[PDB]
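Here it is: the structure, laid out below.
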Amino acid sequence: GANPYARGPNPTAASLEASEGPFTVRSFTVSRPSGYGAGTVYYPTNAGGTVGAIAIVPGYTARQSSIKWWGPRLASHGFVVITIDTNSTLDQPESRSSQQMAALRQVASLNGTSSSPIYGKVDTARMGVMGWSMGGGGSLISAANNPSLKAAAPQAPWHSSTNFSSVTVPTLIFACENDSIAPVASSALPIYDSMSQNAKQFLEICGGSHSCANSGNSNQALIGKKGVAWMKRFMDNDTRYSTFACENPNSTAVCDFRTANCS
């Protein structure tokens with residue numbers, strides 16, 4: 001019958017490109033981070049049902065600031081989002097993946113903690129992973145190791161290996177055309193091309209530096225639309241979002257677009 005995971009009003013381009021989704025968002029600092037450095041949890045106060053959870057990790061040297069904009073953007077569409085600082089700013093992808101999963105674990109913990117703002121707000125069976133650069137590579141490692149994850153949407157990813165052929169999780173890769181740190185041709189695009197078993201998408205931002213999908217980027221309408229659409233489609237099984245998730249967007253800002261096995 002009806003999709004039990006559908007939340008919020010029917011989407012439009014305008015509603016997805018807006019700064020804010022339909023739900024009101026609040027946030028808190030994690031009191032006692034369990035297996036990672038620090039965290040902020042963003043959550044909808046008025047979603048109308050339990051929602052999935054997404055953990056987001058920065059890149060090398062970076063902190064929550066780099067990725068913070070996703071917290072309100074996703075949460076306002078009906079997700080609990082945790083942004084983390086790693087135990088060390090110099091942690092590598094494998095460690096970042098462990099920490100990202102520890103953050104998802106702690107969101108599950110807090111969903112069961114009566115004092116927490118997110119008590120009973122999370123569907124702990126529906127989780128997703130995002131992150132920047134090494135944190136993007138960490139997201140792909142998370143997905144490879146935990147195939148029950150429902151979606152992955154890393155940005156400007158890097159890992160020491162580009163072979164993510166084992167990933168069966170729906171994966172959207174944001175890439176940055178002019179990336180000097182993790183060049184698209186040797187990092188993001190090979191990673192994309194390695195994935196053969198999944199729904200997948202590649203979206204490269206014209207003229208973008210390595211930080212082109214970070215807080216303060218000038219393409220929040222497009223990037224935020226795609227990130228929310230992908231997560232809605234795959235974490236919520238919400239086919240209202242199938243066209244937004246799968247389409248080549250009509251944007252001046254897109255300089256490479258690829259997708260496979262999308263529905």
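Residue numbers in this text run from 1 along the chain shown.
Method of determination (from the header): X-ray crystallography, 1.6 Å.
Even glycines carry a Cβ here, placed using N, Cα and C.
Pulled from Swiss-Prot, these are the listed features:
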type	residues	note
ACT_SITE	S133	active site, nucleophile
ACT_SITE	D179	active site, charge relay system
ACT_SITE	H210	active site, charge relay system
BINDING	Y60, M134, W158	poly(ethylene terephthalate) binding site
MUTAGEN	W132 to F (Swiss-Prot position 159)	Increases activity towards 1-naphthyl butyrate
MUTAGEN	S133 to A (Swiss-Prot position 160)	Loss of enzymatic activity on PET bottle and on BHET
MUTAGEN	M134 to A (Swiss-Prot position 161)	Displays decreased enzymatic activity on PET bottle and on BHET
MUTAGEN	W158 to A (Swiss-Prot position 185)	Exhibits highly impaired PET degradation capacity relative to wild-type PETase. Also displays decreased enzymatic activity on BHET
MUTAGEN	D179 to A (Swiss-Prot position 206)	Loss of enzymatic activity on PET bottle and on BHET
MUTAGEN	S187 to H (Swiss-Prot position 214)	Displays increased enzymatic activity on PET bottle
MUTAGEN	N214 to A (Swiss-Prot position 241)	Displays decreased enzymatic activity on PET film and on BHET
MUTAGEN	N214 to F (Swiss-Prot position 241)	Increases activity towards 1-naphthyl butyrate
Determine, from DSSP, whether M134 (mutagenesis position) sits in helix, strand or coil.
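Its secondary structure by DSSP: helix.
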Specify all same-chain residues, apart from the site residues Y60, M134, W158, whose Cβ lies within 8 angstroms of the center of the Cβ atoms of the poly(ethylene terephthalate) site, ordered by sequence.
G59, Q92, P93, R96, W132, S133, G135, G136, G137, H159, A182
Neighbour count, 10 Å Cβ-Cβ cut-off, for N214 (mutagenesis position): what number do you get?
24
In whole Å, could you give the widest CA to CA gap in the poly(ethylene terephthalate) site formed by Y60, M134, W158?
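Max Cα-Cα spread across the poly(ethylene terephthalate) binders: 10 Å.
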Hey, which of the mutagenesis positions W132, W158 is the loneliest by Cβ count within 10 Å?
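Relative to the other mutagenesis positions in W132, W158, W158 has the fewest Cβ atoms within 10 Å.
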Listing them in sequence order, which of the recorded positions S133, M134, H210, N214 have their Cα within 10 Å of that of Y60 (poly(ethylene terephthalate) binding site)?
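Taking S133, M134, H210, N214 one by one, the ones whose Cα falls within 10 Å of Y60 (poly(ethylene terephthalate) binding site) are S133, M134.
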Which residue, out of the mutagenesis positions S133, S187, shows the minimum number of other Cβ atoms inside 10 Å of its Cβ in this structure?
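Sparsest of the mutagenesis positions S133, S187 by Cβ contacts within 10 Å: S187.
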